[PDB]
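Input: a single structure, listed below in structure tokens.
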Amino acid sequence: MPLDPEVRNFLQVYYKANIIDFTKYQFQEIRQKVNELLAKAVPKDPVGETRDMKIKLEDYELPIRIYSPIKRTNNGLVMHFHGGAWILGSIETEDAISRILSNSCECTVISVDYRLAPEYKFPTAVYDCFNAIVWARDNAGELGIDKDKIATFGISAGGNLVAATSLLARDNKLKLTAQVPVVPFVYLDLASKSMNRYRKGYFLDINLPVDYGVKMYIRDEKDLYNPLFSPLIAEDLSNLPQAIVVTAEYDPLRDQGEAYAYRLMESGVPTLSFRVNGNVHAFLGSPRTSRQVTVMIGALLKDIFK
Amino acid sequence: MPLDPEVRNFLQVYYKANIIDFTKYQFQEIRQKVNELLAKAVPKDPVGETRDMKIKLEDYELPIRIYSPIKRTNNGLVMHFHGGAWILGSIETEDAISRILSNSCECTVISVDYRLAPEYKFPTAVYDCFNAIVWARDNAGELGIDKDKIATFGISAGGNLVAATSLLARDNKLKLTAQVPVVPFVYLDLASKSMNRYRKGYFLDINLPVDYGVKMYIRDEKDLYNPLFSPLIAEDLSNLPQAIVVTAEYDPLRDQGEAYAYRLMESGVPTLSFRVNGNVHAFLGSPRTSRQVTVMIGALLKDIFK
Amino acid sequence: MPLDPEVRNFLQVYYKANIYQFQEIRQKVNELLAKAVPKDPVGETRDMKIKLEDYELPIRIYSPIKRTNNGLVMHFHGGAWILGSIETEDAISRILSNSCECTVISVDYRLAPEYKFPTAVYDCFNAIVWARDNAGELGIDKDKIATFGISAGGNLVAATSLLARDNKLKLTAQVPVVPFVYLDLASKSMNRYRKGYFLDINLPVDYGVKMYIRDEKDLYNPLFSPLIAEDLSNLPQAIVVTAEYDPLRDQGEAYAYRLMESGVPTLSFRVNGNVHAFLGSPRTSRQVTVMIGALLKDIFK
Amino acid sequence: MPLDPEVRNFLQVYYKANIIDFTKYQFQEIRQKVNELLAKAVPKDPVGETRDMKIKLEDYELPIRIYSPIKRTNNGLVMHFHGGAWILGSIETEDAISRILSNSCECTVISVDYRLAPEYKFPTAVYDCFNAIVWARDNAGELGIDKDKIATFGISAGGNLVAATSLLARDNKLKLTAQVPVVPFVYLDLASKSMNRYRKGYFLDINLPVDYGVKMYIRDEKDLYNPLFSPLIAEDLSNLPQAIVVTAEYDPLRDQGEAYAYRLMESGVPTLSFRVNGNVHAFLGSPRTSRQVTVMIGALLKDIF
């Protein structure tokens, strides 16, 4: 297929490496081996400061990392939820993204280590991320941020959590200035062209009807039509924050993401939606593209934070 | 919207007519208004013979029409389930299709008047259609047909029933030689391009996330992931009859139908799948195309009944 | 990637096989194409030659097992204007004749690079003129002549229809299957499926084109690229067939759209899960030919 | 179709207006009618400074406008070629874009008034744009810009001129750091889906096989396969500058632009290529989107500079 040559070369090496197989490795070792892959993917830019800490929940201590930019020129805040199919990833795996995002936005970024499946099933991740937004708003003065300039950002499962959070934010009348789901999961899509054509041989390998990651995250089949799991099935998608939805051409989740963005437009929400061509899910195998997308998004957020 | 000029004209006249208007018509009146439009759509070709009767079921007497072709060259049988979104249509509305199909197949065709929503909800229609197939097989000798040469055919909601009945056929070890879902509904598709682009202004007008016609047919939201309602969601689609799946280019259901066909191919089932270009759902506004598709289908079945 | 499993397996084998001067490459490919579909029996087969001013053009006349109408189908084989013959598409002619239940005439038009454009187009057109002039001896109706062709054959169907219109020769129908109709560099199908799906094409101008055409000014000639024709109205009723994972898919569909917009009654369908000319799936190839025959039969009824 | 609601509304107003009607209006009137529509499409952001002048060519004096950003943080230069199907448009019609681009890039922007058809046929526009680039390079010290940091930018016919001038730049060993064709015309595309589906009713109305705008710009049919007119037909697309190609989903030119971008990737040119969804050609009817795209472009160029 017509991919970027660097991405094509990455795919050859990735499949030859044989990281994911339950014949040799246990689940925990697969989690770690993929995390090491993701964490080395983009180079780390320097920032102003980095501070690790834990938010105290009634049953858990939720780790976060606060990024301060090299140059801070606004009082906005970006909540960053990492991807990894609800079962892997962390603050470390998308640390390089947070740094570039912070510098481009010229504002504070807070990355969240939400609890993962199979240990903690849906809806734990959604509520962990939402409680972290509520914590940031409650500590707005301490962080030096404006309460009405809080945005959310997330890749893949992180993009799912951005969409799910926005629905909770609306239920609870918590205002968010913006939402940035990048290559999000928003629905159990079985019918689209992107899903059927690129569900195998483009890093993000998905089995149908219900893939491995979803089975591990959800409790049972009734969760499939839950809007916090599948925000696309929501009856109402109006009065949600201004959105920047980003998709990739050879990503199985491409069409559901573009559908979500159209649904927002139709519901009255001001939305930018663009598709990155010649790239696979999450822009893997192309650190140049991954950087450029993050910088573009930062420029737009910075403009909203003005 | 580069449609066939006859189709384009039909849509202009269809929308100006304003048939589906609940302010000035009751549901029963709209059902009849649409039924008259569908019945007059294709002209009736002459056949050998036509026999109306009723199958005796446990709770109902199920009307059927048996068609004998002008020239009967094999002992195949085609069960025909009409379309109409589970809520309208009949043997009369697709009588002209049955006649053309029978002459092209050169074999017997049996059309079924299954019970409709909202009077009878899912899964009544599916079981009425399946029990009609069982009756045909049991009375094979009387009908002069081979038990190994029974095929099923259906348009739209009819195409849904063809997919659903093949799952029951497999469950109950009822041998079918082929299945022909035309422009079928097989899934609650919210994410595909065809659904989002062509769900309004192309005859088949669909609201998201859950359309009016679905709400009338299903009992509750749990039925949305039921394989007999959404066969695309089935975990196993192997060992199903050889399939001829037909879609239309400007049909919101196009992508899910093509997805069904691909899943059959991957599951080992010999499958022909084609998309009819320049046409809307069910080839409406183009009786020529509707005829040609039926003739093609009959020639392929005839070749299977050889 | 999401192809019919039989086709997918064929592609794995095809590229591992690694299928020489040009004239010998022609013969190697022709032998492989001729064994591809098994031959159905027909009523009769007759070889003869049409006398043209500079050439004796070989044809084969097929009579069906059962003849039920006086229609005629002219069959022009594919092979990128540079290879192929009556023999390579003999099995298709037989199935087509039986399905149509009418006489089929296959043409051995002259090939490049020996004979460049527009020779092939004129060889096929003169074959149509011959059949129409000798209708009574053939026992066919002059008003029931259809054309049929796959790939480069599909190109020739489109091109001969333009000449048919220019010269006021009535054709009842035209059936370009997976045709070439334009130098398409911009479509999705072309850019996505031009390597790895049997029909491997280089951009901007492929090897097969370079051999067929005389110079670059032929690229906008309507007899080579019928899609660039100013007027596509008053052409015969069309059955255009394409394949989903074929680089020529979009141009063929475009041709069909242009006909519909020009007032020509058109059926256009795309065969899903298949590559150019339905290679790797003899079942599909047979079924498409059967479907086409049933439609032609209906037009001849 | 599932357009942005604001864009759908713009199309309703646009077709009710009936601007392009050769029964009622002469060509010059239509030119100025469309120029007014393009000029008022996006609001003008304030910049640091604006200067008009003329480059002195052999046979002509080429008007240009120099934009200085509110904040100037690098010594890059972006040459901006306007769109308008080779027959209309000006520095004025795309002035609002130049302003947003200059601010976002935080560098100098120069808009060029190249000569238009039918008065001057192909390849005049291509050479006017190329000579402007050469002038800017020669006067790099006067302008306070680095010779190694010259980029080109263009919309529609402007995008055509960006691709064409990059081929001339390669021929003449003139170095450009980047090229940014937005919704470019790069080929006589008759086969693609986008062309056949969206050539009527989405602002950019195109007739097939050869559109009005092409007939006016081109001398004869032989130019159709000229790489300076159709860069997609170029035998070689390697050693061209780093590219940012931008397309719109409901744009008849969408597929050819994406094809140009892929051809660049295959040829070893580092490229970013994205498609703006729910939008028509040039993001008309959505000034918010048009602004956001230009801001993103500027952020990327700034990062290169």
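The numbering of chain C matches Swiss-Prot: 1-19, 25-306, in order.
This entry, so its header tells us, was determined using X-ray crystallography, 2.6 Å.
Cβ coordinates are placed from backbone N, Cα and C, and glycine is handled just like the others.
Quoting Swiss-Prot on the mutagenesis of C:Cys107 to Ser: 4-fold loss of activity compared to wild-type. Around the Cβ of C:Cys107 (mutagenesis position), the same chain contributes C:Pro69, C:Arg72, C:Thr73, C:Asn74, C:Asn75, C:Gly76, C:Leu77, C:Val78, C:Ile145, C:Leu301, C:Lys302, C:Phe305, each under 8 angstroms and 6 or more positions distant in sequence.
The Cβ of C:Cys129 (mutagenesis position) has 25 neighbouring Cβ atoms from other residues within 10 Å, across all protein chains displayed. One mutagenesis experiment named in Swiss-Prot is C:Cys129 to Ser, and its note says 28-fold loss of activity compared to wild-type.
Under its mutagenesis annotations, Swiss-Prot gives C:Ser156 to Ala the following note: Nearly loss of activity. Within the same chain, the residues at least 6 positions away from C:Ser156 (mutagenesis position) whose Cβ sits under 8 Å from its Cβ are C:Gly83, C:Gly84, C:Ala85, C:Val182, C:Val183, C:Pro184, C:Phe185, C:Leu253, C:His281, C:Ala282, listed in sequence order.
What Swiss-Prot records for C:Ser156 (among others) is active site. In three-state terms derived from DSSP, C:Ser156 (mutagenesis position) belongs to neither a helical nor a strand segment and is classed as coil.
Counting every protein chain shown, the number of other Cβ atoms lying within 10 Å of the Cβ of C:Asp251 (mutagenesis position) is 27. Looking at Swiss-Prot, the entry for mutagenesis of C:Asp251 to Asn says: Nearly loss of activity.
Taken from Swiss-Prot, the feature active site covers C:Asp251 (among others).
Quoted from Swiss-Prot for the published mutagenesis C:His281 to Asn: 5-fold loss of activity compared to wild-type.
Here the Cβ of C:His281 (mutagenesis position) has 22 other Cβ atoms within 10 Å, regardless of which shown protein chain they belong to. Per Swiss-Prot, active site is recorded for C:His281 (among others), and the stated evidence type is a curator's inference.
Gap check: C:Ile19 and C:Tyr25 flank 5 missing residues, and their CA atoms are separated by 10 Å. Across the structure, C:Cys129 (mutagenesis position) and C:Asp251 (mutagenesis position) place their CA atoms 25 angstrom apart.
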